[PDB]
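Engineer: My structure is below; once you've seen it, I'll send some questions.
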Amino acid sequence: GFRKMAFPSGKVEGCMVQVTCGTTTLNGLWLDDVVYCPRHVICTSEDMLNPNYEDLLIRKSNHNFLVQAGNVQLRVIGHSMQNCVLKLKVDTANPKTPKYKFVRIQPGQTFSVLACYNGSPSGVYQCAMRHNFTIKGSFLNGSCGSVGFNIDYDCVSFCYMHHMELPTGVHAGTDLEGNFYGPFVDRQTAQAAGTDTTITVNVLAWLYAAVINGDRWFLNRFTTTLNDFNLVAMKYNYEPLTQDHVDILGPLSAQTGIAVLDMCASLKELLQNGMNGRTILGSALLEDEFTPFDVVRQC
Amino acid sequence: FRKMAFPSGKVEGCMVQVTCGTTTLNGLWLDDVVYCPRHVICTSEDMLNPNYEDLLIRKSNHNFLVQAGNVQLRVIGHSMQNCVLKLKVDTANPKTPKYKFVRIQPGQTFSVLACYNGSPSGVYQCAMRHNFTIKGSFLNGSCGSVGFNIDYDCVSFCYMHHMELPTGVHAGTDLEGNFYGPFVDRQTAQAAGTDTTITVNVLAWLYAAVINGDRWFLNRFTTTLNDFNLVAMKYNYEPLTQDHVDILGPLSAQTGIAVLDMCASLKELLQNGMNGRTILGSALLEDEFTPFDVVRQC
Ligand SMILES: COc1cccc2[nH]c(C(=O)N[C@@H](CC(C)C)C(=O)N[C@@H](C[C@@H]3CCNC3=O)C(=O)c3nc4ccccc4s3)cc12
Ligand SMILES: COc1cccc2[nH]c(C(=O)N[C@@H](CC(C)C)C(=O)N[C@@H](C[C@@H]3CCNC3=O)C(=O)c3nc4ccccc4s3)cc12
């Protein structure tokens, strides 16, 4: 009764285009008369290991950039670079531009990813920004420039553009100002992320989700203080729960009548005892990619 | 591997609302027809056991409020086909995609665009269980939301939502109004059949594991199809059909592991267990990725 649920992607699909420079092709986002895309579209295989991006860009001319919106070619009439993003001014404004904002999200927040190849949308799914600033996505060769977003009353808040797959199989990218999430760099190197701690407030939100959907087996008659919970949480590489997190869980607490610290005592038991093979909402593991908002929005 | 829905835009452009009285359901606007669940015509005391034919005779075109947003589409004809109502409207939808109506087989996955008051709310992947239910996420007001697959810009509509069973799973029809499974559209508690594990999808999952280099479970045995099906039934696994064997063909060729050899490997896993080992990082076998999903992702 509770599923990972993406936002409808139509407003973003109408913005996806193809950007080609030489032998490199990736995806771009076309809003008004500007196409946003990863700047390493200008790199050849020789440039990848140590690209001096300003020195490479100054050598390019507008006509070196081939931008295709479906079948139609869009004429590039100017370009600028903002951090790791290239902004191509085109001679045609996108008639399907939605109301939109660029936002930089916080670890723990979720967004929808529209995975695209050759400027054509392929799939949509939810992702969470993890505490080490990676996301557990599904991206293949040619996916760069795919974007992540949230939608609120027909306004699309773009928060992610895709750049990289780490050796561990997780993914890294930038906001739409071209600043990476995390300590990653847009060069062709094998990069490791920091320690990935679990998003505690999201696990708790999902335990409330299970209760709303009629499952209570993991509850117990005990309680805990906030600091005693956090001591155990940190022992298991969970993020410490703040009073802001407790406040954010209030509505789910009030809906279910289970105090936040009572659910923390439930999670403490699950961490110390395991699930003993049983499952929660279909999962054999503690799910941490639903926010309190995601639970309320869906329930 | 992620559960990935199809991009929903081509379907968003077809969602409308249909109101009769105070009852508002979602509808699907393709060319100059709107399709919706027929019980939009029901009142509260009509729903325990509706006489839909007698209820429809008391309706006229002007009793139906069809809206795209707040814009009314005038109804110029109406008819009933199984459990769906077809309203002819005076405007052909300019956003109509290339489309087909398909009746899917159990095990197959599709994308659901959940909608409320004609307004799309979220999208997610579902598998049709072998008892013809789906594990969806649907609230009051969701009926008429549709499920679909997209192949080369052609939208194949396969599901329209009608019901939540007492067990919390969901049931509905194809776009010709024929229920999947033994369910009926009235306000009554109905039971599904046994929910078997989707064998063909577990086999697809095993192929995905082999593709990614996780192949400890491959054995040196083979089986006949009939011997496997008789064993599978004892573990609440669905018997394989010839169609299942054939849709595993591409993965079998990709890996060089014959379908029946993979069946013998799964049979061993069912009879002896995983014994603490994992496959693609999980101790549980996934049964909601189809052979197509695995190729679409690998
Ligand atoms: C020895 O180097 C490694 C060692 C160990 C792991 C590694 N990972 C990467 C790495 O990710 N590189 C970046 C590109 C860098 C420059 C940001 C990259 O290929 N992005 C992809 C999406 C990738 C591809 C597979 N699925 C993922 O999502 C993308 O679409 C782009 N393709 C190109 C092709 C040509 C020019 C620009 C781009 S941008 C390198 C690497
Ligand atoms: C004693 O009766 C029960 C006992 C035990 C379990 C039960 N389940 C149902 C049952 O499902 N009824 C159908 C309706 C029937 C007629 C197909 C129904 O409410 N469909 C919903 C989607 C539901 C709602 C909750 N989330 C689900 O997906 C839908 O959208 C529709 N709403 C209306 C409202 C007014 C008129 C038409 C429609 S059609 C009844 C029932």
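Note that chain B is numbered according to Swiss-Prot, with residues 3266-3563 shown in order.
Structure determined by X-ray crystallography, 1.5 Å.
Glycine is treated like the rest: Cβ placed from N, Cα and C.
Okay, so Swiss-Prot annotates it like this:
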ACT_SITE  B:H3304  active site, for 3CL-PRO activity
ACT_SITE  B:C3408  active site, for 3CL-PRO activity
VARIANT   B:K3353 to R  In strain: Beta/B.1.351
VARIANT   B:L3468 to V  In strain: Zeta/P.2
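On this model, are these features tucked inside or out on the surface, and what's nearby?
Structural biologist: With a 10 A radius on its CB, B:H3304 (active site, for 3CL-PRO activity) counts 22 other CB atoms from all the protein chains.
For B:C3408 (active site, for 3CL-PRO activity), other Cβ atoms within 10 Å of its Cβ number 24.
The number of other Cβ atoms within 10 Å of the Cβ belonging to B:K3353 (variant position), over all protein chains shown, comes to 15.
Counting every protein chain shown, 27 other Cβ atoms lie within 10 Å of the Cβ of B:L3468 (variant position).
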Engineer: Just the recorded positions from B:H3304, B:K3353, B:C3408, B:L3468 whose C-beta lies under 6 Å from any atom of ligand 2, please, or none if there are none.
Structural biologist: B:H3304, B:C3408
Engineer: Check the Cα-Cα distances from B:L3468 (variant position) to the recorded positions B:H3304, B:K3353, B:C3408 and tell me which is shortest.
Structural biologist: B:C3408
Engineer: Take the C-alpha atoms of B:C3408 (active site, for 3CL-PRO activity) and B:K3353 (variant position) and report the distance between them in angstrom, rounded.
Structural biologist: 20
